[PDB]
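S.K.: What follows is a structure written as structure tokens; I'll ask about it next.
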Amino acid sequence: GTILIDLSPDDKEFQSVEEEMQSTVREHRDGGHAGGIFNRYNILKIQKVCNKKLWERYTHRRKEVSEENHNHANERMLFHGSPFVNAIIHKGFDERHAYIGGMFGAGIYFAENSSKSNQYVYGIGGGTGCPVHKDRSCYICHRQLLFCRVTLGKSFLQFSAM
Amino acid sequence: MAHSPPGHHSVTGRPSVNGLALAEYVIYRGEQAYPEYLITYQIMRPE
Ligand SMILES: COc1ccccc1N1CCN(c2nc3c(c(=O)[nH]2)CCCC3)CC1
Ligand SMILES: [Zn+2]
């Protein structure tokens, strides 16, 4: 089902996605414990994820949400870091990906800060870091994040203490 | 998987202490996100 199209670094679309990654790095209150110590990334590859079934599933729900929220899907582009990236691009998000321990209940979490999502690529709290070196701040091993299209609809505003 | 509050479609978690932290969002239906870009990267050691 899923096809991955490599984007050229000379393409405006690649440069735009990279800029969103780089410009949303921030410092984290754990000093880098979960995700590592860095101010920027080395972008190695950006692939467009193509899946007709998943896309039509997404746009079908988007239209339902839009009609329940004064014709406004409230669609965002947001980061998601997860060990389950390979399952997500082939089968989509589902209830197995619900973060029971999340601060806003058992759902699927996304971040505006790329570096927030980077804290979860190796698991909750960075897990034990990369599989080869067990290093949550590994500078060697390749990581993967998703940049996702997300329908928020009417979003409940929850101020957090973070 | 839980539910969003009645009348809502997602939750916006907005940090109110760290003024540089951006928002985090939660959806409760897998079909409300599409994984559009797969980004392969390394973090870079500060110089
Ligand atoms: C069922 O969950 C897991 C089980 C076993 C290992 C890992 C995960 N999950 C944890 C939640 N995940 C996540 N949480 C957040 C953000 C994000 O990108 N990903 C960014 C905003 C803040 C929270 C994805 C991976
Ligand atoms: Zn490593």
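Residue numbering for chain A follows Swiss-Prot; the residues present correspond to positions 952-1113, in that order.
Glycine too: its Cβ is placed from the backbone N, Cα and C atoms.
Below are the features I grabbed from Swiss-Prot:
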type	residues	note
MUTAGEN	A:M1054 to V	Loss of activity
BINDING	A:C1081, A:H1084, A:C1089, A:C1092	Zn(2+) binding site
S.K.: Between the Cα atoms of A:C1092 (Zn(2+) binding site) and A:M1054 (mutagenesis position), find the distance and write it as a whole number of Å.
M.R.: 29
S.K.: Determine the most Cβ-crowded residue among the recorded positions A:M1054, A:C1081, A:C1092, using a 10 Å radius around each Cβ and all protein chains in the structure.
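M.R.: Ranked by Cβ atoms within 10 Å, first place goes to A:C1081.
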S.K.: Go through the recorded positions A:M1054, A:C1081, A:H1084 for me and flag any whose C-beta is under 8 angstroms from a C-beta on chain B.
M.R.: A:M1054
S.K.: What number of additional C-beta atoms lies within 10 angstroms of the C-beta atom of A:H1084 (Zn(2+) binding site)?
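M.R.: A 10 Å sphere around the Cβ of A:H1084 (Zn(2+) binding site) contains 13 other Cβ atoms.
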S.K.: Where does A:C1081 (Zn(2+) binding site) sit by DSSP, helix, strand or coil?
M.R.: coil
S.K.: Excluding A:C1081, A:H1084, A:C1089, A:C1092, which residues of the same chain place their Cβ within 8 Å of the centroid of the Cβ atoms of the recorded Zn(2+) site?
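M.R.: For the Zn(2+) site, the extra neighbours are A:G1080, A:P1082, A:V1083, A:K1085, A:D1086, A:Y1090, A:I1091.
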S.K.: Using all protein chains in view, find how many other C-beta atoms are within 10 Å of the C-beta of A:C1089 (Zn(2+) binding site).
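M.R.: Cβ-Cβ neighbours of A:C1089 (Zn(2+) binding site) within 10 Å number 18.
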S.K.: Pop the Cα-Cα gap between A:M1054 (mutagenesis position) and A:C1089 (Zn(2+) binding site) into the table, whole Å please.
M.R.: 27
